[PDB]
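Here it is: the structure, laid out below.
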Amino acid sequence: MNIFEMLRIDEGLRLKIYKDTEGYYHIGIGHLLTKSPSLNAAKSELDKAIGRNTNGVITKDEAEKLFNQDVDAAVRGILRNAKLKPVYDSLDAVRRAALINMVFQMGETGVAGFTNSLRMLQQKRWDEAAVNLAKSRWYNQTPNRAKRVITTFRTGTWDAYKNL
């Protein structure tokens with residue numbers, strides 16, 4: 001199992017513009033188009049990202065292309081982040097995958113704000129962090145996903161994703 005498979009599970013794959021749980025427009029494999037109300041705005045951003053006139057629809061290859069660029073940017077974001085870097089460098093390979101997942105979903109900025117949970121992960125206090133992490137809007141809005149990542153940090157294995 002790896003980060004691409006993991007996120008492919010959590011995000012799904014939609015070939016047409018769609019709204020995610022917070023009503024924002026996306027496409028592909030959890031690719032944020034725009035934060036605004038305009039489908040037009042969204043269609044606009046989509047064409048600029050793809051480089052062609054899409055008319056709100058893209059191919060699988062196109063989606064995978066944005067996906068690879070997005071995974072790439074999440075990792076780089078973590079590495080350039082003063083609050084995130086040390087945490088990530090202190091973790092094992094599986095746990096690193098869980099942090100990249102969070103970053104991909106809510107942004108560096110949103111993750112760097114889980115201050116207390118970050119300290120706990122850094123100290124290898126697995127069960128304590130998992131409870132802290134669950135005290136969040138993030139867990140209350142998308143509990144099944146949040147749970148999967150959380151057990152992941154807890155246990156350091158892919159158990160939560162096997163059978164998916």
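Determination method: X-ray crystallography, 1.9 Å.
Placed from the backbone N, Cα and C atoms, the Cβ positions cover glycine too.
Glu11 to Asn appears in Swiss-Prot as a published mutagenesis result, with the remark: Loss of 84% of enzymatic activity. The note that Swiss-Prot attaches to the published mutagenesis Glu11 to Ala, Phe, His, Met or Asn is: Complete loss of enzymatic activity. While the structure shown retains the original residue, Swiss-Prot records the mutagenesis experiment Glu11 to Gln with this note: Complete loss of activity. Look at Swiss-Prot and you will find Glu11, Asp20 tagged as active site, proton donor/acceptor, backed by experimental evidence. In Swiss-Prot, a published mutagenesis experiment is listed as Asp20 to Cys, annotated Nearly no effet on specific enzymatic activity. Quoted from Swiss-Prot for the published mutagenesis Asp20 to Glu or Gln: Loss of 99% of enzymatic activity. Under its mutagenesis annotations, Swiss-Prot gives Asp20 to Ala, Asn, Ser or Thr the following note: Complete loss of enzymatic activity. Among the mutagenesis experiments that Swiss-Prot reports, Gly30 to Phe is described with the note: Almost complete loss of enzymatic activity. The enzyme is destabilized by 1.5 kcal/mol. One entry in Swiss-Prot concerns the mutagenesis experiment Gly30 to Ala. Its note says: Almost complete loss of enzymatic activity. For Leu32, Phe104, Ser117, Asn132, the entry in Swiss-Prot reads substrate binding site. Mutagenesis annotation in Swiss-Prot: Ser117 to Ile, described as 500-fold decrease in enzymatic activity; the structure shown retains the original residue. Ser117 to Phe appears in Swiss-Prot as a mutagenesis experiment; the accompanying note says: 10-fold decrease in enzymatic activity. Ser117 to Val appears in Swiss-Prot as a mutagenesis experiment; the accompanying note says: 50-fold decrease in enzymatic activity. Quoted from Swiss-Prot, the note on mutagenesis experiment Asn132 to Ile is: 5-fold decrease in enzymatic activity. What Swiss-Prot notes for the published mutagenesis of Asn132 to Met or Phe is this: 2-fold decrease in enzymatic activity.
Are these features on the surface or tucked inside, and what touches them?
According to DSSP, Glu11 (mutagenesis position) sits within a helical segment. The Cβ of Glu11 (mutagenesis position) has 20 other Cβ atoms within 10 Å, all protein chains considered.
Close to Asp20 (mutagenesis position) in the fold, though at least 6 residues off in sequence, lie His26, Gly30, each with a CB less than 8 Å from its CB.
Secondary structure at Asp20 (mutagenesis position), taken from DSSP and collapsed to helix, strand or coil, is coil.
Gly30 (mutagenesis position) is surrounded by 20 other CB atoms, counting those within 10 A of its CB over all protein chains shown.
Every protein chain shown contributes to the tally, and the Cβ of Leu32 (substrate binding site) ends up with 17 other Cβ atoms within 10 Å. Reduced to three states, the DSSP call for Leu32 (substrate binding site) is strand.
The Cβ of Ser117 (mutagenesis position) lies under 8 Å from the Cβ of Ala129, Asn132, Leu133, each on the same chain and at least six residues away in sequence. DSSP assigns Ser117 (mutagenesis position) to a helix.
A 10 Å cutoff on Cβ-Cβ distances gives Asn132 (mutagenesis position) a total of 19 other Cβ atoms nearby, all chains included. In the three-state DSSP scheme, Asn132 (mutagenesis position) is classed as helix.
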Across all chains shown, how many C-beta atoms besides its own are within 10 angstroms of the C-beta of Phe104 (substrate binding site)?
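Result for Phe104 (substrate binding site): 26 other Cβ atoms within 10 Å.
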Between the Cα atoms of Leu32 (substrate binding site) and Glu11 (mutagenesis position), find the distance and write it as a whole number of Å.
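Just about 11 Å between their Cα atoms.
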